[PDB]
Amino acid sequence: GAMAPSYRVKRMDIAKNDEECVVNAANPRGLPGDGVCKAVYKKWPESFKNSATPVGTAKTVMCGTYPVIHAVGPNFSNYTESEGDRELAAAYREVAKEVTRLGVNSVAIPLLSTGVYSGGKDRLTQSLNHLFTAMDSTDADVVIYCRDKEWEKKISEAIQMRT
Ligand SMILES: [Cl-]
Ligand SMILES: [Cl-]
Ligand SMILES: [Cl-]
């Protein structure tokens, strides 16, 4: 585990992370996709061998010795707000189990269901709070990746409020 487990946020491509493993914001079919998923496919294509997994779950596939944890958040265009909230919380709980099982000291994670699976709604707080609920009991250093300047400021504020 990390000596003093922390949360940090960086505004950059998660494919350039400086952590011991990465969480892909995957689709259930293991396809290259778009956004974070397409960047992950270009950087670690070998990790997409048998990576298909249902909504609400996470499946890890190794690229060399580097773990890629494919986590499938719900697409809010298809789920109700109630059922989607439950599956989004569940995907993050499965990421925490995988990070623990892998024994890594750090993990790079995106905010699941906040891009093309958001159903056109701002889900920063919803997704980040489910990330904290799952990851708080792990001892890995967590580094959250985002691309928008206003999102970086809001995520940073939410991390600092708890310290
Ligand atoms: Cl970048
Ligand atoms: Cl998304
Ligand atoms: Cl973003």
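Start at 1 and count along the chain as shown; that gives each residue its number.
According to its header, the structure was obtained by X-ray crystallography, 1.4 Å.
Even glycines carry a Cβ here, placed using N, Cα and C.
Now, the feature entries from Swiss-Prot:
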type    : residues                                        : note
BINDING : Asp13, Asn27, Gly35, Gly115, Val116, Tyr117     : ADP-D-ribose binding site
MUTAGEN : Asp13 to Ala (Swiss-Prot position 1343)         : Partial loss of ADP-ribose 1'' phosphate phosphatase activity
MUTAGEN : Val36 to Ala (Swiss-Prot position 1366)         : Partial loss of mono-ADP-ribosylhydrolase activity
MUTAGEN : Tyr117 to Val or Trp (Swiss-Prot position 1447) : Almost complete loss of mono-ADP-ribosylhydrolase activity
MUTAGEN : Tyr117 to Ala (Swiss-Prot position 1447)        : Partial loss of mono-ADP-ribosylhydrolase activity; complete loss of ADP-ribose 1'' phosphate phosphatase activity
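Feature annotations (Swiss-Prot) mapped to structure.
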| residue | record | DSSP class |
| --- | --- | --- |
| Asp13 | mutagenesis position | coil |
| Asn27 | ADP-D-ribose binding site | coil |
| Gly35 | ADP-D-ribose binding site | coil |
| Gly115 | ADP-D-ribose binding site | coil |
Pairwise Cα distance maximum in Å, ADP-D-ribose-binding residues per record: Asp13, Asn27, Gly35, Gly115, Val116, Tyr117: 19
Neighbour tally for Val36 (mutagenesis position), based on other Cβ positions within 10 Å of its Cβ: 25
Contacting recorded positions, sequence order - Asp13, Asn27, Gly35, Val36, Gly115, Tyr117 vs ligand 1, Cβ under 6 Å: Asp13
Cα separation, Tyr117 (mutagenesis position) to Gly35 (ADP-D-ribose binding site) (Å, whole number): 11
Cα proximity to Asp13 (mutagenesis position), best match among recorded positions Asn27, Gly115, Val116, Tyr117: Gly115
Rounded to the nearest Å - Cα separation of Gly115 (ADP-D-ribose binding site) and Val36 (mutagenesis position): 9
Those recorded positions in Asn27, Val36, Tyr117 whose CB falls under 6 A of ligand 2, listed in sequence order: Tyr117
